[PDB]
Amino acid sequence: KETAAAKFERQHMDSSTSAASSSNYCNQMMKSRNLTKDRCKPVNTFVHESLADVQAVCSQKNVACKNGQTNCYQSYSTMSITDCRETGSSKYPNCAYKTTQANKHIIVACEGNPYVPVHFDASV
């Protein structure tokens, strides 16, 4: 019964690569992490930093979440991330994605004890 923290790791963590290795990165990853199961997940971001560094964001800059909640935090430093965006030619079950690497600050929502990331809110 996958916890919210575990789901965050599956959907957004990829410390294996330092950046978007290939143009087919998203196509493979979105499928590998089961984000193309029930449908082609429109957009998803992967963070290429250590889990410790990502979890540490929960003790960083407190900012408002997009839904109005106040438990979001923005990283003090930029982080290596890869944004995956569904193409127009993409048709389930053959989900196609556009891979885009970048260095941006991330914003995550944190909850629980231990206080850890449970939702990826944005990249800035």
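Chain A is numbered as in Swiss-Prot; the shown residues are, in order, 27-150.
Cβ atoms are placed via backbone N, Cα and C, with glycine included.
What Swiss-Prot lists as substrate binding site is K33, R36, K67, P68, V69, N70, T71, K92, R111. Within 10 Å of the Cβ of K33 (substrate binding site) there are 12 other Cβ atoms, across all protein chains.
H38 (mutagenesis position) is surrounded by 19 other CB atoms, counting those within 10 A of its CB over all protein chains shown. DSSP classifies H38 (mutagenesis position) as helix under the three-state reduction. What Swiss-Prot notes for the published mutagenesis of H38 to A is this: Loss of activity.
Per Swiss-Prot, the feature active site, proton acceptor maps to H38.
One mutagenesis experiment catalogued in Swiss-Prot, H145 to A, is accompanied by this note: Loss of activity. In three-state terms derived from DSSP, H145 (mutagenesis position) belongs to an extended strand segment.
Counting only same-chain residues six or more apart in sequence, the Cβ atoms lying under 8 angstroms from the Cβ of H145 (mutagenesis position) belong to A30, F34, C91, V134, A135. Residues or ranges marked as active site, proton donor by Swiss-Prot: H145.
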For the binding-site residues listed here (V69, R111), which one has the lowest count of neighbouring CB atoms within 10 Å of its own CB?
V69
Winner by Cβ contact number (other Cβ atoms within 10 Å) across the binding-site residues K67, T71
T71
